[PDB]
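Novice: Quick one: this structure, given as structure tokens, is what I'll be asking you about.
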Amino acid sequence: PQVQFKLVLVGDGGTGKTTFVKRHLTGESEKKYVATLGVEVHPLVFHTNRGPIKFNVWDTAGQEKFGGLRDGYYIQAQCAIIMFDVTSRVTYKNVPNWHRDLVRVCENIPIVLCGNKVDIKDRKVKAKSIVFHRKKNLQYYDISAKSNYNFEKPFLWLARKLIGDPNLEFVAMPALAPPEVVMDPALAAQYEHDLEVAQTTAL
Amino acid sequence: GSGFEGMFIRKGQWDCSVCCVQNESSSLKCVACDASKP
Ligand SMILES: Nc1nc2c(ncn2[C@@H]2O[C@H](COP(=O)(O)OP(=O)(O)O)[C@@H](O)[C@H]2O)c(=O)[nH]1
Ligand SMILES: [Mg+2]
Ligand SMILES: [Zn+2]
């Protein structure tokens, strides 16, 4: 018997949800199609110091572009990622709506907020503006799906919260599609520092 | 093997073969995708 969690991946169309979940190669090759709901469930295995865990990540087929998702999409989710696009402020402005829809069905499951596409130079939603997670007991990370930057961070934080073990570690990264763009290491260090600085500042 | 140190077995729960949601024994259709219990 294995440890597995339903993880729903939500956020405006175009924010990079599909690109993100697809980085995990075995999760893509072993994905399962749910015809009633139009969902692809990607089984993403991570090897922890206590054994493998599996995040069954629910990816839409684009229906979020036309309104909210059906209850069945959310039902029995044990955790979630809400994604926005740091080059589109409206996607961040819609984060509260996605959170509302999620909590309506699932209550206060562990949720990570992810700002995607930080590889793009002309960033619009910067650390100082990202505060919704502080307001709602949520963890935040910058991510770049196309470069695999911070790919494992949401999953590690969720694993620790779900399993109740703050010392849980991933023993190795899963096999990921090779980066299609380079995330500048200096830019990443700067963005991480900006997030720390903002975390210490008052709302 | 594919187990996890400390994990608990719950009786009767069934994994949906379509969407992998773990259902209660009393559920005859998957609460998420409506697939019939195997
Ligand atoms: N530069 C950059 N582009 C991305 C990234 N993630 C997604 N994109 C692109 O954003 C567009 C929408 O991505 P998609 O995965 O379909 O978004 P979804 O509608 O949320 O599933 C696509 O052109 C992606 O190639 C990223 O991390 N960096
Ligand atoms: Mg998509
Ligand atoms: Zn199902």
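All residue numbers given for chain A refer to Swiss-Prot; the residues shown span 7-209 in order.
This entry, so its header tells us, was determined using X-ray crystallography, 1.8 Å.
Every residue gets a Cβ built from N, Cα and C, even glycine.
Copying in the features that Swiss-Prot gives for the protein in this structure:
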type	residues	note
BINDING	A:18-25, A:36-42, A:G68, A:122-125, A:150-152	GTP binding site
MUTAGEN	A:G19 to V	Blocks DNA replication; when associated with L-69
MUTAGEN	A:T24 to L	Has low binding affinity for GTP and GDP. Almost completely abolishes interaction with BIRC5
MUTAGEN	A:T24 to N	Has low binding affinity for GTP and GDP. Decreases nuclear import of proteins and RNA. Stabilizes the interaction with RCC1. No effect on nuclear location during interphase. Loss of activity in triggering microtubule assembly at mitotic chromosomes
MUTAGEN	A:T25 to A	Minor effect on the interaction with the alpha phosphate group of bound GTP
MUTAGEN	A:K37 to R	Decreased acetylation
MUTAGEN	A:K37 to Q	Mimics acetylation; enhances the nuclear export of RELA/p65
MUTAGEN	A:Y39 to A	Abolishes steric hindrance that traps the essential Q-69 in an unreactive position, and causes slow GTP hydrolysis in wild-type. Loss of one hydrogen bond with the gamma phosphate group of bound GTP
MUTAGEN	A:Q69 to N	Unable to hydrolyze GTP. Increases binding to BIRC5 and promotes exaggerated spindle formation
MUTAGEN	A:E70 to A	Strongly decreases the relase of bound GDP
MUTAGEN	A:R76 to E	Probable loss of interaction with NUTF2. Loss of transport to the nucleus
MUTAGEN	A:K134 to Q	Loss of normal mitotic chromosome segregation and defective mitotic spindle orientation
MUTAGEN	A:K134 to R	Loss of normal mitotic chromosome segregation and formation of sister chromatid bridges
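Surface or core, plus neighbours and distances: that's what I need for these features.
Specialist: The number of other Cβ atoms within 10 Å of the Cβ belonging to A:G19 (mutagenesis position), over all protein chains shown, comes to 14.
All protein chains included, A:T24 (mutagenesis position) registers 17 other Cβ atoms within 10 Å of its own Cβ.
Applying an 8 A CB threshold to same-chain residues 6+ apart, the list for A:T25 (mutagenesis position) reads A:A151, A:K152.
Other Cβ atoms within 10 Å of the Cβ of A:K37 (mutagenesis position), summed over all protein chains shown, number 19.
Secondary structure from DSSP puts A:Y39 (mutagenesis position) in a beta strand. The 10 Å shell around the Cβ of A:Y39 (mutagenesis position) contains 12 further Cβ atoms across the protein chains shown.
In sequence order, A:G44, A:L75 are the residues of the chain that are 6 or more apart from A:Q69 (mutagenesis position) and have a CB within less than 8 Å of its CB.
Reduced to three states, the DSSP call for A:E70 (mutagenesis position) is helix.
DSSP assigns A:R76 (mutagenesis position) to coil in the three-state reduction, outside any helix or strand.
Spatially close to A:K134 (mutagenesis position) yet at least six residues away along the chain are A:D200, A:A204, A:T207, judged by Cβ distances under 8 angstroms.
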Novice: Once near-sequence residues are set aside, which residues in the chain of A:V124 (GTP binding site), 6 or more away, have Cβ atoms under 8 Å from its Cβ?
Specialist: A:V92, A:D148, A:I149, A:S150, A:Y155, A:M189, A:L193, A:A194, A:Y197
Novice: I want to check the contact list for A:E70 (mutagenesis position): same chain, sequence separation of six or more, C-beta distance under 8 angstroms. What comes out?
Specialist: A:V16, A:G17, A:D18, A:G19
Novice: Which recorded positions (A:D18, A:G19, A:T21, A:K37, A:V40, A:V124) come close to chain B, taking a Cβ gap under 8 Å as close?
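Specialist: Sorted by position along the sequence, the hits are A:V40.
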Novice: Roughly how many angstrom lie between the C-alpha atoms of A:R76 (mutagenesis position) and A:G68 (GTP binding site)?
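Specialist: The separation of the Cα atoms works out to 13 Å.
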Novice: Do you know offhand how many angstrom separate A:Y39 (mutagenesis position) and A:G68 (GTP binding site) by C-alpha?
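Specialist: Between the alpha carbons of A:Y39 (mutagenesis position) and A:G68 (GTP binding site) there are 14 Å.
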